[PDB]
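What follows is one structure encoded as C-alpha cells, with my remarks underneath.
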Amino acid sequence: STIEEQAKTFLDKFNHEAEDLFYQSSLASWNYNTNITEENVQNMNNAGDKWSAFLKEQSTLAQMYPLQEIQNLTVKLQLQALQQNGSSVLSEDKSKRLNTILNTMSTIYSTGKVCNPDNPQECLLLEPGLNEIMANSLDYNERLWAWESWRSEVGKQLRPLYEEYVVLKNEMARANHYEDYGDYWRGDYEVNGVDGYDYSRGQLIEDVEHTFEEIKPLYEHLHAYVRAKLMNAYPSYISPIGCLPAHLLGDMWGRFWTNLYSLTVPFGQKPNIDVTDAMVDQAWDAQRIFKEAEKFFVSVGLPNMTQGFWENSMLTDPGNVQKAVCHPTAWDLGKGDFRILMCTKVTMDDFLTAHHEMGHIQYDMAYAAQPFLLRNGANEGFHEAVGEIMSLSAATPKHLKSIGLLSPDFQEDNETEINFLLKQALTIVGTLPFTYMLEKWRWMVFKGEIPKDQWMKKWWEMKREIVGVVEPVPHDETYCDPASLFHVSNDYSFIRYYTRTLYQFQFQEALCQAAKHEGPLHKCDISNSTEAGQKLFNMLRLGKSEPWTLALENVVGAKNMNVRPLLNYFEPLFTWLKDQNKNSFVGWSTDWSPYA
Amino acid sequence: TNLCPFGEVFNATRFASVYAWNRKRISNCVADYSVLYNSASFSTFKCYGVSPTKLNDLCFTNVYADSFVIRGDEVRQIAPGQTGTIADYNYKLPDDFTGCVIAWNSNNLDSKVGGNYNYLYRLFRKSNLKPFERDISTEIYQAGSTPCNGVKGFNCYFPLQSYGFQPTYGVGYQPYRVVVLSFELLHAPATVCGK
Ligand SMILES: *[C@@H]1O[C@H](CO)[C@@H](O)[C@H](O)[C@H]1NC(C)=O
Ligand SMILES: *[C@@H]1O[C@H](CO)[C@@H](O)[C@H](O)[C@H]1NC(C)=O
Ligand SMILES: *[C@@H]1O[C@H](CO)[C@@H](O)[C@H](O)[C@H]1NC(C)=O
Ligand SMILES: *[C@@H]1O[C@H](CO)[C@@H](O)[C@H](O)[C@H]1NC(C)=O
Ligand SMILES: *[C@@H]1O[C@H](CO)[C@@H](O)[C@H](O)[C@H]1NC(C)=O
C-alpha cells in the first residue's frame, strides 16, 4: 500500500470520526447560545475541548504522510489543511505565551470601560455605551471624547501586548516556511499545481492594489461630497481641502460611513422604502419571513429547507427567563443538520437578514456532499459574498412589489435611486479604503517594513493618504489605534471584506445577466430565474474542493477578482456625484489636521 | 394452520448492527404477505423478481428474514449489484436476488439525545463480501505494512465504526430498520405457502 493509499485510508478514518465529534461540539455550542446557563457553558467547553484535542492528534498523524509522494489532488488538499501546524510549530512555552497574549487582548477589548470625567462610576463599555455615541451623536466634543478615550484608556493597554504578538506570530509563520505572518494570511488565496488556475501569495497584494486604483475615483467623489455635506453641518470643524476627522464617520473607526446618511442624504424629502409598516399591517411573524425567504431560493431552482431546519432553528427570541445570544448566525452542524439562530422581529432589516443567513445555509447544503475538510466556501470571502447578493435581489422594488409588501402604486424615480445608491455607497464604498489601508498597514508591520517606533506615525500617514481621514488628536507611539478595532486585537484577517465586496458584485452581475435582467444592475432581482440559480449552484457545491479561481469562473466566467461590476453597480451614483462636485474640491491634502 | 412469526421480526425491541445482521429462518407456517404491503407503514418496499401486488399464493421451501439497521442514505445499497460501504463490507445482495427489501424510519426508537451508539457497521475490509455473507470479526485492520499486534496504531485501525443516532440528524443520517425477505425454491418440500 502506497503512501497515497494509506492516506486515503487515514482520511477515511478521520472523516467519519471528525464528523461525529464536530457534531457533538456544534450541538453543545447551540444549547448554550440558545440557553445561556452555567451548565451549558461547561458542556460547550468540554465538548469543544474534545474536538480541539482530536484535531491536534490527527494533525500530528497526518504529518506522517509526506505530501511529496501524493498525486491525487483532492487528497493532498485534505492532507495539507490538516497538516497546517499553526501555533503548534512553536515551543510549548512560546505557544503558551502567544495564547495568553491573545486572551488578554480579547479581554481588554471586551471589558474595556471608559468613565466620564467627574464621575468614576458612570462608566461605559464599547458596546453599547461608546458605540451608541459614535453612531447617533452629532455633538463634536462628545464624539471626540469617545473616540480618544477608547483609544487612550484601552488602546494603550494593547500596545505592549501587540508588540510581543507580532514577534511571536512572525516566529510561528517563519517556522511554517512563510515570509511573515501577513504572508501567512495571504495563504488563504494560494493555489498550486493547477495549470491555468494558479495564484500566488504575492499575487494577492498586486491584485488588491491594482483593483483599488480603479475604486479611487468613485471614492474621491464620494469623499468630496461627504466632506461638502459635513462642511455645511460643521462649518468651523472641516477644511474644504483637508481630510475628514476620524471621529465624525458614523462609528468608532470610520469603518462604515452608513450613519452619515442623515446629513449627506441627497434628497431628504423622498422617504425610504420601509416595508416594515406593511409587515405589521399583514400580521407577519418570524415564520412568515423565513417562508418568504424559502420561496425566493425555490423560485430559482434551489432545494427547500429541511424539516430539521424548521424544527430545530431558533427564529424567535426565547424571551422570558431563557436567555440567548441574539446575533444572527447560520449553523452547519454537519450530518444533515442545518439551523439558523436569530431573534427575529417583524422589520424590513430582519427580513433582509433572513435572506442573507439562509444563503449561508444553501451554501452549506450544496457542498455538504463534499468531504469534511472541503465543506467551506472557496475562500474566506466566498461565504460572506453569497450571503450578501441575496439581500440585494430581495430588497429591490421589483421584488418587494412582487411579494405584496410594496405598493404597485410606487414607482422608482431617479431621486430615490440616488438616495439608495448613496446609502449603499456609504456602507459598501467607504469601507473599501478603510479595509485596504488597515490590512496594508498590518502586512507592512509583519514584513518588517515599519519600525516599532514609527507604528502610529505610519498608521496615520496612511489614513490621511489612502483613506482621506485625519486623526483629531495627535498620537505618539504609546497608542495602538489599529488594535482598538475588534478584528485587529482578536487576530482576524481583514482583507476578506475587500475581496468579498468585489466578489459579491461579480456574482450579482453574472446572475442578473443569466436572469436576463434589463436596466441598471442595482434594480436587479434574480427571482423566478432557474438559469441564474443553476449558474450559482455549480459553484456552491464545489466547496473547497476546487481552487477559488475556478469556483469564481463557474459563476462569472473570469478567473480572477475584478472591480468593474462594483463600479457598474454604482455608475448612476458616480455620474451624479461628479455633477454635484463640479463646484467643489475633489481630493484631499494630507497635512491638514483639526488641531492646528 | 400456523401463522408465520413476522411480528417478531418487524416489531423487535432492538435490531442488530448491519455488520452483525440478524437472520431468522421461516418455515412451516402461513404468511398473509398482503398485510405487510397494504399497511401504510413502510418507506421502502421494492421487490426483485417476484411481484408484491398479490402474489401471496406461491409456495417456497424456506423464507429467510434478515434484519439490521442503517442510515437513510445507505438504503439504496440494499439492492442487487450495488456498491458502497454497506453493500461491500456489511450486507451484500447477489445479482440474481429474488425477494424483497422493506425499510422504515426508526428515529423515534433508535435515536437518543446525545447519540445512540448501539448500532455499528464495518468501515474497512480486505475484500468485498460474497452475497449474503456475514463478518463479525474485530481484527485490527492493517492499512500499512507493519503488523498491528492486535492494537490500534499508525495505519492500524479498528474496523467497525459507530453511527451515533441523534434525533436531530438529517433524514439522510437517521436510523432506518431494514428487513430483507429471501424466498428459497429448492427441489424440496415447499413448506411456506403463505396466503
Ligand atoms: C435551559 O436551561 C434551563 C436550566 O438553567 C432550563 O430551565 C430551561 O428549560 C432550558 N431551556 C430549554 C429550551 O431547554
Ligand atoms: C482521488 O481519490 C478518490 C477516492 O479517494 C477517487 O474517487 C478519485 O477519482 C481520485 N481522483 C483521481 C484523479 O485519481
Ligand atoms: C510541523 O511541525 C513539525 C514538527 O513537529 C515539523 O516537522 C514541520 O516542519 C512543520 N510543518 C510545517 C508546514 O511548518
Ligand atoms: C420540499 O419539497 C419536497 C418535494 O421535492 C416536498 O416533498 C417537501 O414537503 C418540501 N418541504 C418544504 C418544507 O417545502
Ligand atoms: C406490530 O405491532 C402492531 C401493534 O400491535 C401490530 O398491529 C402489527 O401487526 C405488528 N406487526 C406485524 C407484522 O404483525
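Numbers in chain A come straight from Swiss-Prot, and the residues shown are 19-614, in order.
Here the Cβ of each residue, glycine as well, is placed from N, Cα and C on the backbone.
Annotated domain 'Peptidase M2' per Swiss-Prot: A:19-607, in sequence order.
For A:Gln24 (mutagenesis position), the same-chain residues that are 6 or more apart in sequence and have a Cβ closer than 8 Å to its Cβ are A:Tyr83. Among the mutagenesis entries in Swiss-Prot is A:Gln24 to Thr, noted as: Increases slightly the interaction with RBD domain of SARS-CoV-2 spike protein.
Annotation of the published mutagenesis A:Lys31 to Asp in Swiss-Prot: Abolishes interaction with SARS-CoV spike glycoprotein; the original residue is retained in the structure shown. Secondary structure at A:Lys31 (mutagenesis position), taken from DSSP and collapsed to helix, strand or coil, is helix. Neighbour density for A:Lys31 (mutagenesis position): within 10 A of its CB lie 19 other CB atoms from the protein chains shown.
The DSSP secondary structure for A:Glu37 (mutagenesis position) is helix. Packing around A:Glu37 (mutagenesis position) is summarised by its Cβ count: 18 other Cβ atoms lie within 10 angstroms of its Cβ, all protein chains included. According to Swiss-Prot, the mutagenesis experiment A:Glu37 to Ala carries the following note: No effect on interaction with SARS-CoV spike glycoprotein.
A:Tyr41 to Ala appears in Swiss-Prot as a published mutagenesis result, with the remark: Strongly inhibits interaction with SARS-CoV spike glycoprotein. The Cβ neighbour count for A:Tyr41 (mutagenesis position), using a 10 Å radius over every protein chain in view, is 23.
In Swiss-Prot, a mutagenesis experiment is listed as A:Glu110 to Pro, annotated with the note No effect on interaction with SARS-CoV spike glycoprotein. Around the Cβ of A:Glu110 (mutagenesis position), the same chain contributes no residue under 8 angstroms that is 6 or more positions distant in sequence. A helical conformation is recorded for A:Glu110 (mutagenesis position) in the three-state DSSP classification.
One entry in Swiss-Prot concerns the mutagenesis experiment A:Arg273 to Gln. Its note says: Complete loss of enzyme activity. Does not affect amino acid transport activity of SLC6A19. DSSP assigns A:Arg273 (mutagenesis position) to coil in the three-state reduction, outside any helix or strand. When Cβ atoms from all protein chains are considered, those within 10 Å of A:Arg273 (mutagenesis position) total 20, not counting its own.
Summarising the annotation, Swiss-Prot assigns substrate binding site to A:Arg273, A:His345, A:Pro346, A:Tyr515.
In Swiss-Prot, a published mutagenesis experiment is listed as A:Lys353 to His, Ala or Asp, annotated Abolishes interaction with SARS-CoV spike glycoprotein. A:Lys353 (mutagenesis position) carries neither a helix nor a strand DSSP state and counts as coil.
On its own chain, A:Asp355 (mutagenesis position) has A:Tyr41, A:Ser44, A:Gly326, A:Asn330, A:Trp349 as residues at least 6 apart in sequence with a Cβ closer than 8 Å to its own Cβ. The annotation that Swiss-Prot gives for the mutagenesis experiment A:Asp355 to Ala reads: Strongly inhibits interaction with SARS-CoV spike glycoprotein.
Within 10 Å of the Cβ of A:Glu375 (active site, proton acceptor) there are 24 other Cβ atoms, across all protein chains. Residues annotated as active site, proton acceptor in Swiss-Prot, with sequence analysis given as evidence: A:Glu375.
Mapped onto three states, the DSSP output places A:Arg393 (mutagenesis position) in coil. Annotation of the mutagenesis experiment A:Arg393 to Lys in Swiss-Prot: Increases very slightly the interaction with RBD domain of SARS-CoV-2 spike protein.
Under the DSSP three-state reduction, A:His505 (active site, proton donor) is assigned to helix. The annotation active site, proton donor is assigned in Swiss-Prot to A:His505.
Experimental mutagenesis at this site is recorded by Swiss-Prot as A:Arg518 to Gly, annotated: Increases very slightly the interaction with RBD domain of SARS-CoV-2 spike protein. Of all Cβ atoms in the shown protein chains, 21 besides its own fall within 10 Å of the Cβ of A:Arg518 (mutagenesis position).
The distance from the Cα of A:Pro346 (substrate binding site) to the Cα of A:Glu375 (active site, proton acceptor) comes to 7 Å. The candidate set comprises the recorded positions A:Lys353, A:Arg393, A:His505. Of these, A:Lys353 has the most other Cβ atoms within 10 Å. In sequence order, the recorded positions near chain B (CB to CB under 8 A) are A:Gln24, A:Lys31, A:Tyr41, A:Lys353, A:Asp355, out of A:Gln24, A:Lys31, A:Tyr41, A:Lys353, A:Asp355, A:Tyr515. Comment: substrate site residues A:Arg273, A:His345, A:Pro346, A:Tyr515; largest CA to CA distance 20 Å, whole number. In terms of C-alpha distance, the listed recorded positions A:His345, A:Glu375, A:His505, A:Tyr515 place A:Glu375 closest to A:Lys353 (mutagenesis position). For A:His345 (substrate binding site), the same-chain residues that are 6 or more apart in sequence and have a Cβ closer than 8 Å to its Cβ are A:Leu359. Under 8 Å, Cβ to Cβ, and six or more positions away along its own chain, A:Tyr515 (substrate binding site) finds A:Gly399, A:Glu402, A:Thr449, A:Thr453. Cβ neighbour count for A:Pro346 (substrate binding site): 15 (other Cβ atoms within 10 Å of its Cβ, all protein chains included).
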